[PDB]
Structure formats: structure tokens, C-alpha cells
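Engineer: One structure coming up, written as C-alpha cells, with questions to follow.
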Amino acid sequence: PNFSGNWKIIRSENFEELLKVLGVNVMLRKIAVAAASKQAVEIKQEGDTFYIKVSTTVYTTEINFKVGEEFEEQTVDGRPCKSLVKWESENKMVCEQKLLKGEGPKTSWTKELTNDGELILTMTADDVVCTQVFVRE
Ligand SMILES: *C/C=C(C)/C=C/C=C(C)/C=C/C1=C(C)CCCC1(C)C
């Protein structure tokens, strides 16, 4: 594969419905949808080690992991979790998450590089799947 690059969002679907499952109230959901439309992702991949920076206009967060090794990050709605990334194929990885504290919907995410040069991110809470599509800058 190779996920390395600077990626800019071109499409974002079902993000509000995801936030709704996660308990976010309507006005905040609308503002978060707007923020998501400015999302940028920077990736550096070395073998199965990933450094990922996801940002919007006013916020930035860094995700560092190695495939197959547990790490800590946060769920979409901001709750600390334990995460584990595995490959599903040559160019797709899937992350399963578990809340460090309490209960909540079952969340996960995937990243995929398509043959047409897009990066597809999916984020899931229970039955609801958000799909976001990026292209290289
Ligand atoms: C591997 C790529 C991942 C895990 C991308 C994670 C992206 C986020 C957690 C972004 C979340 C956002 C919200 C929850 C609302 C505001 C808009 C975003 C895109 C910053």
C-alpha cells in the first residue's frame, strides 16, 4: 500500500447520524458536521507503523500506532478508549475500540486506499456507519 500523504476531504456522509447515536445534541451535531467538512488528514506510514494527524479549523489530534499493537486514543465523541488495528486486505485496515470507562455504543473505524487514489475513512457506532472520502492535496 501506501497511506502516506496529505489528504483533504471531498465528501462526508452520515456523520450527523453517527453523532446522534453517540448522544450529541442537535445544535452541536450541526456545528460538528460543518467542522468535519474542513477535515484534513496527514499520514506518515513506515511499514506497519502509522503516524496520523487529523485536523479541522480549530483542532488537531495525533494518532500513532503499530498494526497489531494496542494503543490508546479517543472515540469520535471524545471518550478515551483502547484500540487495536488489523489489516483486512492489502490496502484496508480496521480498528476495534473498547471504552476505558463505562458503557456506550460499539465503535470502530476503518481506513482504505482505493485503486483510484482516494482515502476512505469509515467510523461506526453500532448500526450506523459514517463514510468520509479524501483525495491527496
Ligand atoms: C484513522 C483516522 C481517524 C481515526 C479519524 C479520526 C477523526 C476524528 C476523530 C474526527 C472527529 C471530528 C468530530 C468528532 C467532530 C468535529 C469534526 C471532526 C472531523 C474533527
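Chain A uses Swiss-Prot numbers throughout; the residues present, in order, are 2-138.
Cβ coordinates are placed from backbone N, Cα and C, and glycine is handled just like the others.
Sharing the features that Swiss-Prot gives for it:
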| type | residues | note |
| --- | --- | --- |
| MUTAGEN | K21 to A | Loss of ligand-induced nuclear import; when associated with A-30 and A-31 |
| MUTAGEN | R30 to A | Loss of ligand-induced nuclear import; when associated with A-21 and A-31 |
| MUTAGEN | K31 to A | Loss of ligand-induced nuclear import; when associated with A-21 and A-30 |
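Quick one: how deep are these features, and who are their neighbours?
Structural biologist: Less than 8 angstroms from the CB of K21 (mutagenesis position) sit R30, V129, each of them six or more residues away in the same chain.
Its Cβ placed at the centre, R30 (mutagenesis position) has 17 other Cβ atoms within 10 Å. DSSP assigns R30 (mutagenesis position) to a helix.
The Cβ of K31 (mutagenesis position) lies under 8 Å from the Cβ of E17, each on the same chain and at least six residues away in sequence.
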